[PDB]
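Okay, structure first, notes after.
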Amino acid sequence: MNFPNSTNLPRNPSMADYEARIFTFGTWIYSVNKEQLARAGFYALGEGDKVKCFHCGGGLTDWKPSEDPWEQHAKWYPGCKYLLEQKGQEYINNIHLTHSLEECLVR
Ligand SMILES: C[C@@H]1CN(CC(=O)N2CC(C)(C)c3ccc(Cl)cc32)CC[NH2+]1
Ligand SMILES: [Zn+2]
């Protein structure tokens, strides 16, 4: 799927600005909020609700209403330096602990 970028350098520097990312969405009908997505580092690919992080390059798709941009970012791309910068490690840990412990109660 292409390896995640874990350096301090963004994979897509043209999408480093909040403003730049916001334009990629256009009119956006999806359950998940475009400004929250842009804030969490994501820009739209024009492939349904598929987004990529400007920094790690990590892709996310098929957004349910209960799925948070930042939480998903941490879930699937925990090495992302943008994520670490914006949210910090104690946020990242709680959210991993949370999804792991969720992946117990159902079974
Ligand atoms: C918002 C959530 C995202 N979920 C995971 C997802 O969408 N993944 C995780 C994976 C690393 C396999 C991946 C690779 C490329 C793309 Cl484009 C997406 C995804 C699915 C439910 N909705
Ligand atoms: Zn990222």
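All positions are counted from 1 along the displayed chain.
Heads up, the Cβ atoms here are built off N, Cα and C, so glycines get one too.
Database features (Swiss-Prot):
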type	residues	note
BINDING	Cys53, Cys56, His73, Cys80	Zn(2+) binding site
MUTAGEN	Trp63 to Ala (Swiss-Prot position 310)	No effect on interaction with SEPTIN4 isoform ARTS
MUTAGEN	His96 to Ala (Swiss-Prot position 343)	No effect on interaction with SEPTIN4 isoform ARTS
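Taking the features listed in Swiss-Prot, we show where each one sits on the structure.
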{"residue": "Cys53", "record": "Zn(2+) binding site", "DSSP class": "strand"}
{"residue": "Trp63", "record": "mutagenesis position", "DSSP class": "coil"}
{"residue": "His73", "record": "Zn(2+) binding site", "DSSP class": "helix"}
{"residue": "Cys80", "record": "Zn(2+) binding site", "DSSP class": "coil"}
{"residue": "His96", "record": "mutagenesis position", "DSSP class": "helix"}
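Checking the recorded positions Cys53, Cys56, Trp63, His73, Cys80, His96 against ligand 1 with a 6 Å cutoff on the Cβ atom leaves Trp63, in sequence order. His73 (Zn(2+) binding site) and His96 (mutagenesis position) have their C-alpha atoms 11 Å apart, to the nearest angstrom. Cβ proximity to the Zn(2+) site centre (mean Cβ of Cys53, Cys56, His73, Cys80, cutoff 8 Å) flags the following additional same-chain residues: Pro4, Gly41, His55, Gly57, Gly58, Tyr77, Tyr82, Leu83. It is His96, among the recorded positions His73, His96, whose Cβ has the fewest other Cβ atoms within 10 Å in the structure shown. Within the set of recorded positions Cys53, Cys56, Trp63, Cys80, the entry lying nearest in space to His96 (mutagenesis position) is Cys80 (CA atoms).
Annotation for the recorded positions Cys53, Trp63: lowest Cβ count within 10 Å of the residue's own Cβ, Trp63. Spacing of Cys80 (Zn(2+) binding site) relative to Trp63 (mutagenesis position) is 20 Å (Cα to Cα, whole number). If you measure from the Cα atom of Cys56 (Zn(2+) binding site) to that of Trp63 (mutagenesis position), you get 19 Å. Counting every protein chain shown, the number of other Cβ atoms lying within 10 Å of the Cβ of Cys56 (Zn(2+) binding site) is 25.
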